[PDB]
Structure formats: structure tokens, C-alpha cells
Amino acid sequence: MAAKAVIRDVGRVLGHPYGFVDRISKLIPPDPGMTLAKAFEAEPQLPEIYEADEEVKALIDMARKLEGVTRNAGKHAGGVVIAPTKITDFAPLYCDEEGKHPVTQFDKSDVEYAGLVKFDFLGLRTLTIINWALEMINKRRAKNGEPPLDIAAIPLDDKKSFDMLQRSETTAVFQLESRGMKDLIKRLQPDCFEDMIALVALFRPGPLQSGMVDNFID
Amino acid sequence: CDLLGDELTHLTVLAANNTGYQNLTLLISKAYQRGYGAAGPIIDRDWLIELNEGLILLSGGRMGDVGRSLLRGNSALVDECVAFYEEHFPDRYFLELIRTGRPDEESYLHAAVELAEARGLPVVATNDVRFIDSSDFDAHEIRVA
Amino acid sequence: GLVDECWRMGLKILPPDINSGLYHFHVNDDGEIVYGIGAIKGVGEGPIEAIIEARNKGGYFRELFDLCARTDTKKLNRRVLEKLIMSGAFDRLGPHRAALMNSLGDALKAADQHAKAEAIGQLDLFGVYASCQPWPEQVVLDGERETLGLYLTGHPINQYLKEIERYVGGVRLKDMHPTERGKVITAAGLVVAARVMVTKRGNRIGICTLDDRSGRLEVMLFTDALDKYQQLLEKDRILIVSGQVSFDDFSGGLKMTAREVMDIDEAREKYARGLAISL
Amino acid sequence: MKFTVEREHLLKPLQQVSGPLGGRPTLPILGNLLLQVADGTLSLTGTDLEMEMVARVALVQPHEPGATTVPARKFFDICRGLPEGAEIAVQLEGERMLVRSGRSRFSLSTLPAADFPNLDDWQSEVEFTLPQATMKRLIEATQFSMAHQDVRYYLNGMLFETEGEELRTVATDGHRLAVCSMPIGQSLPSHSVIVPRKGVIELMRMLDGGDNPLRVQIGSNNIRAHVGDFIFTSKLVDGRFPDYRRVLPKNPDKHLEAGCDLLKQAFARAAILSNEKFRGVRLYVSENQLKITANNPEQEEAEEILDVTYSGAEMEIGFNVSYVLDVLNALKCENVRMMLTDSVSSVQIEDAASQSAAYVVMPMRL
Amino acid sequence: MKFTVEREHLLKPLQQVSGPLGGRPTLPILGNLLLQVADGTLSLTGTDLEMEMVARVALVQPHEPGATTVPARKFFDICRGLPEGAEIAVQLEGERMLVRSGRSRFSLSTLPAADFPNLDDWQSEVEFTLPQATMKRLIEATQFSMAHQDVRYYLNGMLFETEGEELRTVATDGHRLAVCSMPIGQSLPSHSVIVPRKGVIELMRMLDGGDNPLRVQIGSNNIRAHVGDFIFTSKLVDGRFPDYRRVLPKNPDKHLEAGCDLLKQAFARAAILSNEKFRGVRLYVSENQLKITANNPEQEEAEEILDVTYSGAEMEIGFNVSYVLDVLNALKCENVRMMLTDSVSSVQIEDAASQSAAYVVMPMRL
Amino acid sequence: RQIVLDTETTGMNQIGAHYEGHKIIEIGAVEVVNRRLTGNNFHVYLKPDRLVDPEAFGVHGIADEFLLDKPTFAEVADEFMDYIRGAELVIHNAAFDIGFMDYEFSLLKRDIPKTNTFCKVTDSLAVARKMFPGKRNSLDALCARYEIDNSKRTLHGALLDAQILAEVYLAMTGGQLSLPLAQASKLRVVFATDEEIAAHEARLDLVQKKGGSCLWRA
């Protein structure tokens, strides 16, 4: 039960129409880990409508009792685990409505702490991108009989690469698409791979608001 | 079970040792592999025949096979139901007893105590707890809903 | 976002084509890019495969009629055909788009009559700018956005304003200068507008689009002037503004609002334009 | 306004005029009646823009002119519900109509006569008179072949062709055809007009099958029908009806007769084991023998053997059985004659002994 | 496997057996009948798995045992369709059923008898026979008050309760209630069973009112009706019908009597100007006079005044007119006696001549 | 004896105290006995002490200059108090009206307690919400639901709504009533066997050795 969800769900069960309750939930800040204590500090209208509205009070008092509580199994799984013997030697299964997609009844942290090694599922489609781009590059082979291209075999000082980077044309360049990050690239004009390793570690609230980024650049 | 048709009953299932634990793990997997409807996954009573050793059984109380049959007042049905546990789970099948002020509890309880003495079978009491404090009842009601 | 990047980098880029198109976006030799079929909102999966399958069995489709005969109405429905025209899928063949929209049904009827001649029907008693130039640019491009998502050939006013601007929208707004709510300069390239209501009153309406090619939104709770600012806001091929921005709490739409307005002439005030000639 | 009438004079008109009215139309006033007392006359006008029915009933007691309009449905139900022989005194007062009978007293909300769409009076073009019973035959024999919701909007209705000494009716939906031709015994003008599905339903409805002549006036875009002092007028649509002479089988050389009711009971039965979607059946015919077979997805089969009179070559042809069952039921005859050309062309179906009614269905290939 | 019977021995059985079928049978074999030939007896079952019909007819012509399962509706229609006096010959060949009549032959797909689910034989607890007529009155008199879809699914049905020599039925919504009691002439043990609405509908339909007596058996989980050689079997719904003796008015102090037909005529007419959904009409009673009034949201107004025998105190009461017309339609009697209490209580209603039927409806307070 | 009111005001505060800084302009109430209008309507207009809010103006229209000469709440305090005291107070969005009422009462400084202490305030919206969950239960919503027109009626403001609400109220709380209806004795005690007790001892040893406590052995 995340902040937005718990408010929505409690509000409907308290018998308000969707309009009434959404007027409240849209005031709850976005953040991934949102709690009632955090909500009260981020949004001053929350204290105020709590004291001014009996329905809001009843609702938040109940949302406080159910904060963090687990609702259901999940649209997606957490990962793939490898046992040395049948999985039933360690856990029972949960499966979908057709008894398919069997999953361990213990979650991520718990299942591994109970002794089986796990391997994460990953949704990102950057390797799908590379895949498709490699297909498309290697088509250019028969068009001029050029050997198929090995992204692993590229040189580590490539000027075209660093030219485009110093031009700040790094939207759709993986992880580095932020405007802030492009602000940094512009000022820095990063010219080597070491700098590339650094970027994501520098591009954070701590490094920026401690002057180490500026020291480094200078 | 085929005796009560589509009607679902409540059951508490304990693994008393690791033989039971593995049998319970198999039983759970078997229920999910069978599929289910909106009510969630269900077991066949007779799965308990083969999937048996190391497990101790609680009847479910008024909401169990025997409680529901008792409340119907079908004495033949009651006798046939218990008979299964007397064969396959001697000293390992318990009557759940509950006084929480809910419909039919005391009437069932009175009839179950009579059945329990008539069959030589044991009872255990629980409070079927769902919350910490009495003011949490309202929140649990909302949780279920 | 991606397209904006593409465009700045180069050209072609092309409307979809039933003859040439693959499953997804594809590169012909010269053509940097041609539309992937799955891009289209309305068209089903079955119809996309049907189109390609028919292209496989036949060669390139010679005409609209030829397409309709090879892929029966059963696979490619009239509703489906209508969106394909609106996408610009047919443009090559039927230079007259208007002509092609109308010609579908009659061409379909013949093909079905061929099918009927074949099988399971009841049988019957009896009995029975537009030029080489296509549909106009402004209007055609309008339709494409509705169907595909974006304007082709860049916006109805796509080509620069940069020195005022940043063209980044929500993606820029995330990491912004700190304040209560981001202070921002927006120019609108194109807007189609009214002042609406509800039979109670209602807060709206600004329709803001942010170019260069970036992104546009409904918004959503504003108002200021009552009707005077509303009509200044109004309507074809003009606007630059100063407006206060917040990043919306809810995802899938932001606040970009017109607090202030300036005219083309007022935008031409913009600071004060200077003349630059490159000789 | 004030008149008082005998339930029995008012009741059949009320029924004839109300019965096609939807309780709740899309345009409110269409569910109300225009009431006019002028001279010693009540004129009733209720419409749906497509058709209009006008009734007059003699006012033998004191009366008072005015205009009013009350909900049609509700008024009809009220009058139907009234006791036998009831003398009802109603009086319009401002914009409430008070309805009395004995000790019953009513008060109805009212919408103004002025709001009622007065459609146009027009000049008659072709005129003729006929027994009510002939009109009903003409319509019954033919009306079931109209389409429901076909794009060819002029098939929801009937071609009128009046030529020489004959009046003829024919109706079709593109898939089956019915022709009826009957002598009217007067020289008429030449005019064609297509009247709608709903018009034909209502004309058939008011054919109280007896003696009374029916006089009808067709205009260029309007039609009006009087039987006595019951008056029906509908708007027409004009467009391009198909030519029955292109549908008529050329010279059907082969003739096939069988007893009609036995043929019909047998087709009703073979229909049960037919493909659910098309109700399709296959006929195999040979010298003095007839074999009808069907089949469905359920893998059931039908075969019929019966004795029929058939001399001629064997023939293979499929139909939708509902379409032939429709004609066999309408035809109340002993023996029928079927005239085929071939499997790909029209077949004419008719009483072997009469020709007043004629039906053609085009066949299928399964 | 073979048998031969004549169409006319099969017609009334077949009609009767085909009634319970329409269930959108999800388990497809519910749309089929179980045929068992054993001895010189063909047994049929037609069922929705909650209720069942078995019939035996003796076979005089040649037969051979074996069993099959054909689709019920389609089989019923074919046989009903065959001509009067026709001798129809049926024969199972392994996995297909052949239907012949003289020279026509039909071959239907078949589902095996051996797959057809069997609801168990059970034992009877209370037993009685009676004239059809008595059972007819009993059902007709009460069935209209059954709920269709209620949370209290046991009310989707009728309480059967025996006591002395009375069988006594009640059916209800929670809003209106009818009770009917008749003398049965036999000592009856006390029993309580609720038979499902679908059950009572079908039972109603099997009564021709003729001379064959009805003989009934009731067990713990099923109820069965034998009239001659036809047998109906249904299951019962579990129980806990609320006590109608609690809701009864305790000495309703006002007596109000009127001619049933006149009264019913006035309600039907007044109903036309009530709220379409809720049908709320208001009643003013005074010394020997009845004033009915009705209002609807569109400001339309009905009034009926009538001469009514009534001794008692003046009071006003409003109620749903549809529900009271339902009872007036079930009351097949000359005059009705109404027993009232006050503006906020249900009223008790009887035939002015018989205590046999009793009706009580709740008021709406408008 | 049943008392119906609906008060439309000089607009409202959206946040916090909807009554703070605001004042009542018109009081329009109908008195209901035995679910009928006697026709003894109490319809009065009072002193604004401030400007009518643009919102309230658009709701049903009303000029500030019209309520200037009209008396204040102090002039009809006793008059209105006795009219409603010790009766049934049925209000739509009771928090709104009651809030204003008690607000004005305290401003008089006349020791008059809050109306909720001597009158039973019952919200009709709560009832409607119970009956029609997740449906629009506004006045105009229910109006359209039961096919009542409150828009093409000349009365704009309190008396309008009061009348309409009365009819609606009675309809919902009439609607058709329903019939419906809605320890000693010997007994075995399986005592753990010696083998089970050995397993118990071993299991407690585990609890204790791993956790540093066992309340069973304390």
C-alpha cells in the first residue's frame, strides 16, 4: 500500500465518489517511498484539511493503520532463483490463474536469506536497442561487403564519440539524458573514458553541493 | 469435498515436523497447479490421504466440514466426514472451538462438544485473531473490503 | 523527444508506406528512416501482419484497388483503411488523398463481389489544393499528429525561435533552478482553441504546445484575465509568452500555463529584436 | 373547447392512430395528438413525420372549438380501460384538460397545438377505389420481402406500378422477391411512388377486411389514403426502384408441382437440422422423386423423400429455407407450381391454379 | 438399439419434457435428452441438473435396448413437426441416431447416454395425492409474489409447510406477500421445504387441470411429482424462510369491501398516470366513499372516486399500484374484502367469500 | 416534527474555516409535519456585513445592495432559534451550514449554545452515500436522478432548494417499506507424549541458545 494507492483504496471503501478522494490524493507528494509522516512535512495543506475535514481525518486515521501493508502477489515477478534440488525442498509455489508462472512464496530478500541463490529480472530495453542497431549495422554489410561490427572491439579513445559528447548531444545516451547532466557536460567538455566513468557518480545532490565536482573540473 | 458440493469450508493446517513440511509444500503446490476461481485456490479433502504423514489437522470450527454439517443437522453427513479423519488422522485431528459472539457459534459449539465426546475426539480453542486492539476491527473490515 | 533529435541531425524520415514498410521503423539505403507499422494507434495487430503478408505474396501494391483486392476486407477493415490514409500510408499511390478516402468503399465492393463469385454467400437478384498536389500541408500534417502523434516536416511553424527558448519541456523541468515553481519562457507554435464552460463555470482553457519539436499538454488548472487574456491566447500561427511552470505531481501531464502573453509583435519586442544578416 | 362522445365511436380510431406510436419518441410533441374541434367535427392528427393518421367522429351534442394536445399513449390506455358504453365529458380549461366519466375525474399536463408540425396539403395525382379486402391481399402477399436495414433505403417499402387497367404491387430486399397483380377496373394515370416499411405496416393494420371502398391519393412526394372518414397520409421517398422484368426468369421450361401443406410441413422439419446462420438446404430432384438434404456444424443431417410431380432433368440448387418457408406459409393453397430456369437464375413460385400471388427467391451455391 | 412409437403417444410427453429447457446450457449436454431403452420401456430425461423430468410410455412395436443423447429442442420440434398420424421409427446405430418416417431419413450426431450425469435416487418423507385442480389454484394464486433475484436466495422459491390437513404456501419479495390454503382431505405429516422458482414455474406448466391426480414425494434434498406416468423431480433450496405468522396484522380493525372487477378497472386506469418506475398512488377513504389520487413527477394527475362498502375510521395510505393490480388479477372473485390498520401498516386482503387466499402488501409512505 | 433547510451564502472559503470571515445572506426553510408541507414557510434575508462572493453570485444570482437594509442575525436570533429548537435538522453537507450557523451564534455573544446541542442535525448526503455508493450525490445530481427540475424554477436560492430537497427527502425515505423479518460434559485431553516432550525440549534448547531467552522456561 503506497501513498497514492492506500488513499485511493481507503477512500472508495469509505464510500466517497472518485472525485472527492482524488481531490485529496493529488496533494500527496510523488516520491517513491511516501509515508504519512513525510506527507505532512512536504505538504502544509495536509495538516490543515485534516483538522478542517472530518472525512479526511477518518480517512488518514485509517490509512495510518494500513500504511505499508501488502495487498497482492504482483503483475511482475522479482527474479529467477536456482536451487540445487527441487524448489519444493525449500518453498511452496504461488502460480497465476491458470497455474502457470510458478513463483516462490518468499520474496527477494527472504528467499535468498533462506538459502537459494537468485538472479534478477531486468526490464530495461537498452540491450534490445543495441541488438536492433547491430542487426541494422550488419545489414550494411552485404550492401558493401564490410565485416560485421563488434561493439566490444571498438577503440577506447574514439574522437567521433568524444566530439559528439563535447557537443552535449547526449539525450538518448543511456542514463545521461538529464538536462542537469548536459549542463555539466557542457561546462566540463569531458574528453576521456575515465570522465565517463565519473559522470553518474558526480551527477548527484551530494557531489554537486559539496564543490568536489567543481574542484575536479578545475 | 464431493459431500458438500461447491461450498467451501475453513481449515487450519500445521506442519508438526519436516516430513509434514514437505507434504504441506507439495499440497500447496498441487492446489495452485490445479487452478481456481475468484475465491482463490482450494484443496480436495482426499488429497490428505496420500499427503498425510507429519501433519496434524484442525477441523475449522463452525466454518469447517464438520461444523457446517453439524449446523445443517445432517447427522449421517457429520458421521461420514469425521470418519475420514478417524481413519487417516487418529489423535491428529482437532475440533476448533470459538466464542466470539458471531452467528451460530454457541449452537454449533454445543453440538460439537456432544459429537467430540461421542467420538473420542479432541478439541482446541483459538481466538481466531485478526488485530492487535479492539479499535482495529474497523480497519480490518476495511482491509477485507 | 527522439524525433526532435533525429530531425536536427538530418532528414528522411518519411510517412508510412504499405509497399515499403517493415514490422518496425526501417532504414532504406537513402531513407534514414521509414515508419514502423506498430507506431499507428488505431490499426490492429492483425491488420499490420495482413498488410505485410499481402505485400509478401504479391509484389509492391500497384494501386489502392490492387491493395484492397489482395487483402480482403475481412483482414483490412474500412475503419482500418481510413486510418491508413490519415497516416499518409497511401500518399505515394493516391496522390489525391480525398480521392482515395472516397474510392475505398467502391473498390472494396468489387473485391468482395469477386469473393462472393467464389463462395458462401446468398447470391443476388441484380443489379446496381487537390491536384497532383495532395491534401494541403497544414491540414494533412494536422491529421498525421492525431493519428501518429507528431507533425511531419516539423511543426506548422517549425524552424527556430531558439535564442529566447530551450525546447526541452518536462525532461528539462525535472532538474531545474530551485524556486517555488519554475519560471519559463514558452512559445507556442500552434494552438487550436476556444473558451469553454460546463453549465456551472469551469477553470480553463489554455492549450499550450511547446516547440521546437518537444511536447504539448492540456492545462488544466489556470485562469487570469477572464475573457481578455483568453482571446489573446487564441488562435492560429502566433504566440510567445512568459508563464510560470511547475512540474505536475501527477505523471503524464505537467503545468505550463500562460500567466503572461506577448504578441508576435509583442514577442518581436522580445527584449528587442536585432537584425542579423549573414553575408 | 368541449365535446362529449361515446367510448365505442372513439375507441377504434384511438387504437388505429395510437398503435404505431412509441411511448417515448426522440422529439416530445410527436407523442401528443393535435385535437381540433371546428364546426361539428373532431379531427385527430398524430404523426411521426413519416406517416399521419386522421380520424373524424360525429359530434351529435353541444360542442365548443379550440385546440389542444395530450400524450397519445396514455390517453389511449385510459380510453381502452373505460367501462363499456361510457359517456365521457372532457373540457379544455386554459392549459389543463379535464377528463370526466361518471365519478372518475382527471387532470393532464398539456403541450400547445401551435407547437405541432403542420405538414403540407397537396394536390392528388393518381386516384382509384378498391375493396378493403383487395388492398389487404395486395399488402399481405408482398410485405414480408422488404429489407430491415439495407443501404438501398428504397427497399424498406414497396414499388407501386399502375399501368393500363391493372394495379400491381411488388416488394423486395435484393434477396427474395414477391409480385402481386390484381384488377382495379378503372383507367388510371401513370405514377410510381415508394411508401415506407412503417407506412405498409400501418396500412395493413387499418384494413378492417370488409366491404368499404378505399380511395387513395398519391402526389409527387406525398400519399394519402381514405377509407370512409378514417384518413391515412404518409410522406414518400421517391428513388430508383429495380425493374421486376430483369428479375423474372426468362421462360422457365421445367415445371415441378407437389401438395403444398405436406411440402411445407416437411420444409419446417428439415429447417431444424440446417446450418444455424444461413438455414441452407440442398434440393436434388429426379423423375417423380424429390430429395431435400441439409447439414449443420453439429454434424446432423437431413434427408427428405416425398412424392412430387416432377418431369424434367435433375437439378442441384441451394436456398435459405426460411425464405421459402415464408412464401409457403403465406400461400394458403393445395398444390403449388415451381418454375425453375437453372441453378444460377431466378425460380418462380406460384399456386399452379391462380397466378394472383407470385414469389421468386434467388438461389445459393453452397 | 431400436424402438418404434407413434407420434401421438409422444406429443404430450415431448411438449412437457421440453418446457424446463432454456438455461443457456453452459454444459452443452444439458441441451440434450437422456434416452434409455430397457424392458419395453423407453425412459426420457430432460433436465437443467437442478430439476428433471422422467416419462415412460409402453412400446407395443419392436424395440431393442441401448441408450443415447440427442439435442432436446431440435428433437422436440422435429417430432412435433411430423404429420398427424405418422408412425415415426427411431434407431440408434452405434454413435449416430437415425430418425426415419416411411421414406424420409434423418441422421443426427449423438452424445453417449453413458456420459449423462445422474442425480441420485433418494427417499420420500411426506406423501400425498390430489386433484390437479387444487394444485392449479394453489400455484396460480401465489406464484406472482416470488422474488427473482434476492440476496436471500431461499426467497427465490416457495415455502411448503404441512400441518394437520393443510398444505399452505407463501411466496414473497420482502414487500408484498400472498398466502394460499386449501383443504387436502388427508392427514399430512409436518414438513418444511423451499422449492426454487424455476421449479414452481415448470410445475405450473405441467398441470393441464384434467382428471389424472397428482401424487407428490418430498425427501431431504429433492422433490418429485408423479401425475400418471410422468415424473418431475427437482432439488430443494436449503431453508430458513422467515415466519409469515409474525408479519400478519393482529386484528385489522377496518373492513373495506368492493366489487373486484370495478375496483381492478379503476386501478388499471389510475396506474397510467403514476410514476412509471415506482407506481405510487395515494388513497383517501371516508364514510362509505373511496377517493383514489395519483401524482407523477411530470405534474400529471389522476382521480377516481367510488362507492365502497367500508365501516371504520378515516385513514390515508399510499402504495405501489402494480403490486395491488397483481393481486386483483390473481383474485378470481366477484368482490374483495380489505382489512386495514393505519397509514403506516400493511393491510390484509381476502376474497369476500373464501379464507382460502390471503394477501398482505407493505405500504409506501409518500 | 421535521425541519428542512438549505442556506446559500455570500460564497465560501475553500480551505480551513469555510465560515471564517464570511456571513449568512438568506435563510429559507420549510417546516414539515407528517411528511407534509403545512405551508408555514420561514423565508428571510439578513445582513451581509461584507460583499457577496463571485462564486455565490454565479450559483443562483443575488445582489449585495439588496441585502443591505435587511436586518442582521441578531435581530432574528430568537426568532429563528425557537423556530428550529428541539426538532429534526436535515441538511445537505451539514458541516457547511452548521459551521456558519454556530459561527454566527458565537458572534452574537448571547450565551446561545451551538444548535447541535439542542437539535438533532442529520446529513442526507450520508444516507444517499450509503444507498448510492460512488455515485454523484449532490442536490442537482439527485434532482436529475429522480427527474426533478430545479433549474427552470424562478426561486433562486434557499427556498428553492429547501422545497426540492423536501420532496427528494420524502421520496427516498418513503420509497416502499418492507416486511421482511430479518459448557461442562466430560471430554478427552490429548497430553503430549514423552517422545513429543523430548522434541519440545530440543526445540526450546534451539530457541534459547539462538535467542537468549525462553519464557516457557523462565
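Counting starts with 1 at the first residue shown.
Structure determined by electron microscopy, 8.3 Å.
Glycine is treated like the rest: Cβ placed from N, Cα and C.
F:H156 (active site, proton acceptor) counts 16 other C-beta atoms within 10 Å of its own C-beta, drawing on all protein chains shown. Marked as active site, proton acceptor by Swiss-Prot: F:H156.
In the shown protein chains, 21 other C-beta atoms lie within 10 A of the C-beta of F:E8 (divalent metal cation 1 binding site). In the three-state DSSP reading, F:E8 (divalent metal cation 1 binding site) counts as coil. Feature annotation from Swiss-Prot assigns divalent metal cation 1 binding site to F:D6, F:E8, F:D161.
The Cβ of F:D6 (divalent metal cation 1 binding site) lies under 8 Å from the Cβ of F:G28, F:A29, F:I91, F:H92, F:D97, F:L139, F:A158, F:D161, F:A162, F:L165, each of which sits 6+ residues away along the same chain. Among the features that Swiss-Prot reports, divalent metal cation 2 binding site is placed at F:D6.
Under 8 Å, Cβ to Cβ, and six or more positions away along its own chain, F:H60 (substrate binding site) finds F:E8, F:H156, F:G157, F:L160. Taken from Swiss-Prot, the feature substrate binding site covers F:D6, F:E8, F:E55, F:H60, F:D161.
In this view, F:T9 (mutagenesis position) is surrounded by 24 other Cβ atoms within 10 Å of its Cβ, with every protein chain counted. A mutagenesis experiment is reported in Swiss-Prot for this position, F:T9 to I (Swiss-Prot position 15), and the note states: In mutD5, reduces suppression of AZT sensitivity of holC or yoaA knockouts, reduces exonuclease activity.
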Would you kindly give the Cα-Cα distance separating F:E55 (substrate binding site) and F:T9 (mutagenesis position), rounded to the nearest Å? 10
So, in DSSP terms, is F:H156 (active site, proton acceptor) helix, strand, or coil? coil
By the 10 Å Cβ-neighbour count, the most surrounded of the binding-site residues F:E55, F:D161 is F:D161
Three states by DSSP: which one describes F:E55 (substrate binding site)? helix
